[PDB]
Amino acid sequence: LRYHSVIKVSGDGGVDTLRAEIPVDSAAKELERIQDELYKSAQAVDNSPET
Amino acid sequence: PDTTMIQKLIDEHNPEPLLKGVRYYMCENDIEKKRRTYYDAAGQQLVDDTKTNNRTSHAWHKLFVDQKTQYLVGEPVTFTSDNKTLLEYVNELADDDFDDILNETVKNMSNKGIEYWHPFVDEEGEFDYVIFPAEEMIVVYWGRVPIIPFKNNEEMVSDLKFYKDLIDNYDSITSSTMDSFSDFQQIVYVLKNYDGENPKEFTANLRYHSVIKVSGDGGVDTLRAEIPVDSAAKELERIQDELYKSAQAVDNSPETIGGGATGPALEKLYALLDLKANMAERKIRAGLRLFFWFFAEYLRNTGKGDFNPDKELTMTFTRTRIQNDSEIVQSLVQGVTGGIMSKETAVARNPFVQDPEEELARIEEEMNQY
Amino acid sequence: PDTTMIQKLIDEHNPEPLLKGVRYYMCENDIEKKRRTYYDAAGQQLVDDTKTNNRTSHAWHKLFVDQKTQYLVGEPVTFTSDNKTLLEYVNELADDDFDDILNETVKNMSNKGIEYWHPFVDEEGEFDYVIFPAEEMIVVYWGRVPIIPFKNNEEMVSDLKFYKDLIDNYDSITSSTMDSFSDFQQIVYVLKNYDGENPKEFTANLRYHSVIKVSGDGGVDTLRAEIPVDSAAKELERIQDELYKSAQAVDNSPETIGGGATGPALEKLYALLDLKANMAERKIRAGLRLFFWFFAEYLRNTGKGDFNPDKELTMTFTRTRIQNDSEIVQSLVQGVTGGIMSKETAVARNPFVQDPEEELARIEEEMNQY
Ligand SMILES: [Ca+2]
Ligand SMILES: [Ca+2]
Ligand SMILES: [Hg+2]
Ligand SMILES: [Hg+2]
């Protein structure tokens, strides 16, 4: 596999791959609220630009 | 003094904390240590020549430091006193080569966390000053000790200290994604119930003819790398915004929102860097006052007069700040017309004016003609 | 001096660090070394004539360097002093060929990290100066040493240093994507339970007739390359934006957003470059002052007078900056009408005025007629 492109399989088998799921969306969604609270809880000013 | 304690001080000294910021300013980030590994027979961790090992280090820190330096010291420092002889000597010393050095000092103090520079009398007998790289200096506590500290913070850490986590993350992600782009090229074939007995036949038969021969009920599946561009891009965006925050910098990327032109909108934009500039000024002035104390000592002893800088001399920093000159001019014209303002104050506050003295004088001579 | 030390110095010298920026300026990027390899019988890594090996190398660096050069030095440098004899001699020396060389110096100091140039008296006895390529020079430390350093930074690295990682990544992606487009053409067939016994029959039967014959319960699957245009495009986007930041450049692609016209919107656009220009100016001036010291030495000894450039002569750099001339003219008009401004200052601030002296006079002589 590391020196040629090949994995050889017989029978009726095969190769499945397992890859990590990256939770970017849920995380970004949560991180958004926390950031808003952060500024409140801390009594701070957010001078990000106003949409 | 002792020669043995010297060796202890040298061998106990380490420049790795102070060089940290310098290495990042040069795009030598910890990510350059990234290597793509794998495990041998009996689990011996080993780099593998098979795969490209991209390691992208970002110039964020160099950007932020430069921005800070130029903001505080880009425009040369101005000096004012009532003692004119002193004023002359100070100006003679400090208004051209001084500027270019103070610039190198602020960048240096931001990379190292501290910058020392040393005053000394030239072989020609004149006063001189040279930068004394803090990563070569060792300190434990003319009359006073003969070196001048410029402190970046109280903590004398590099600016990098408060956002190095983010730059590293940013780098980690980018390079990961880069590897994915590289790996996407190298297709992996899964050969189910393969027809040929010979291994040679495959690699030649695919590479030189379009064909892969398969019998039984099998076939050929391909495994291609997935490239996480989307998720990477989504996260990177946040890290990018936080980076500016964490570093107290200004982002003059263009504003999607159609407001960014107005006075407040601009003031808000610079808010954080203005925060970071003020500290750094306080800390810069501290160092510089001490610098002029030494110059005063030199003048006392060289017989050119006895002076008190700390009470006679005043320093003026200038800030390169984006304004809405169109808005201001109008506010000012309204102000004066309204009569809530003197033309004097107005002319000095006018963005198209460099020296209020000359212009106030120019406007009067105009009137005395017309 | 010693001839053996000479050899050491030469053999220990390496130009690769200094030629780096010159190679990228000429679009010989590291990507030109990319080659499409594969593995032999006993794992011998080998280039493979089968596949096209696109390696596209991007002119990004040359663009930025060109932009910096022109911004600083595109307009010729102006000199002022009260000593008119000196002023004459300086102008005679430095206002046409000197412009064209100083341009080539800035470009060079940004590719190499430094540029040296050597002053020398001509065979005709006149003062002369030639560029002394820094990659041919070796330095360890008239009266002073006889060569003039133009430093790019303090670190005397090329500008490429702070964004080479990105350029490379940009090249890497584009080329990979090109390979994908190339590979897409060559369709690979997977032949399940193939009908023909003859291998010849297939390649001709497909090539000359539309047909592939299959028996059993098999068939023909095709394997086509995937082209990662989308993901690539998305990453390439970010890199490009970063590229402009990391390099402290101006990007005047047209603004999707309808703000870009205003004063502050344009100021923001040049913000980073204005940063980069200010350092570079300081560093250029430093080299140039020393150049006029040598010219002064020549003048002292040639019997054309003794001068002090460092204190008598003043230099003026000009910057080609995009403005909103329509907006400025209004604000100025408003300022003068309002009374917060002298017509003098205003005339000098007017974007349609080259020489304030001539125009302030022209306006007077207009009035004395009207
Ligand atoms: Ca790298
Ligand atoms: Ca090429
Ligand atoms: Hg952090
Ligand atoms: Hg970089």
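Here chain B follows Swiss-Prot for its numbers: 29-169, 239-467, in order, are the residues you see.
Structure method, as recorded: X-ray crystallography, 3.4 Å.
The backbone N, Cα and C atoms fix where each Cβ goes, and this holds for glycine too.
What Swiss-Prot says about the mutagenesis result for B:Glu251 to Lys is this: In siz S; 4% reduction in DNA packaging. For the recorded site, B:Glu251 (mutagenesis position), the DSSP three-state label reads coil.
Around the Cβ of B:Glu424 (mutagenesis position), the number of neighbouring Cβ atoms within 10 Å comes to 17. The annotation that Swiss-Prot gives for the mutagenesis experiment B:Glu424 to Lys reads: In siz X; 6% reduction in DNA packaging.
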Sequence-distant neighbours of B:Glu251 (mutagenesis position) in its chain (C-beta under 8 A, six or more apart): none
